[PDB]
Amino acid sequence: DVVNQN
Amino acid sequence: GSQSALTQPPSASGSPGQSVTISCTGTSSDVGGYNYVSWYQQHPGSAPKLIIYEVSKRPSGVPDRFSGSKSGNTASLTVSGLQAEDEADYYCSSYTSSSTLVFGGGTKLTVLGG
Amino acid sequence: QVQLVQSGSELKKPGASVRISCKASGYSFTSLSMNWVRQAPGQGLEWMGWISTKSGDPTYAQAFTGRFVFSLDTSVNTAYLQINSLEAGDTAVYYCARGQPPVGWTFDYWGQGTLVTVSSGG
C-alpha cells in the first residue's frame, strides 16, 4: 500500500 | 508550526544528562497507519540530519542516546543523556495514505545550563 | 560517501525564474528518488514533492503545483528545481533530499541547501 516513489 | 499536519510541542527543555521525550501527533492515515515516521535534527545554518527512521531505526553513526517509538497516532523521540550539542530543532515526518509526506512544525530543544 | 551538492545562493526580483541544481555522488543516481523540501527563514520544513530518477516524472505537493518544476540530467547525476514567476513568499532555503530505499519516504541524505532570496523593495 505504501507507494514506491522511484 | 502550530498549524502543521503533525503536531509537535514548539519547545522542549532538559538539563545535561537528563532524558527528554518529545511527541508528534498525527492520524491513523499517517503516524498511526504506517511505519514510515522519521525524525530529523537541525542545527542553525545546517541541513536537517536523519536521526530516526521507520519509527525506531537509527542510521549508522547516530548515537544510541536517540530512540523512537509510537503508540496509536503519536510518535515520540527520546534523547537520553542530554548533551549541550543536542540543542537544536527536531522535526518529525510521516508518509500518508494520500501518497504524500507530512511534517511536524518542529520542536526547539533547549539544554538548560548547557 | 553519499553526497548531494547544491548550487549557490540566488538573489532575484519578483517575476524572475531560478533553476537550482543538486548533484548526487556516491551511489547510483537512478536507483533512488529525489525529494525537494523548502524552509522559509525562521520557519519549518515543507515537503514540495518528489521526482523518480527512473522515469523523470515529478509528483508535486498540492502547495507546489503550477510554478515549480522538478527535472533531471541523469548524464551528470543531477536533479534540478526551477521556480517560475518568483514571488516574495518564495524566499527560502530549498533542499534536495534522497529517498532512502525501499520507497523513498525517509530522507537519508540531504543537500546543503540553496538560499533563494526574492527582494520586494520593502
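Note that chain A carries Swiss-Prot numbering, so the residues on display, from first to last, are 950-955.
Method reported for this entry: X-ray crystallography, 1.0 Å.
Just so you know, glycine gets a Cβ as well, placed from its N, Cα and C.
If you check Swiss-Prot, you get these features:
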type	residues	note
VARIANT	A:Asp950 to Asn	In strain: Delta/B.1.617.2, Mu/B.1.621
VARIANT	A:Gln954 to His	In strain: Omicron/BA.1, Omicron/BA.2, Omicron/BA.2.12.1, Omicron/BA.2.75, Omicron/BA.4, Omicron/BA.5, Omicron/BQ.1.1, Omicron/XBB.1.5, Omicron/EG.5.1
Review point. A:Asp950, A:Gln954: which of these variant positions has the highest Cβ count within 10 Å of its own Cβ?
Key: A:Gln954
Practice item. In three-state terms from DSSP, label A:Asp950 (variant position) for me. Key: coil
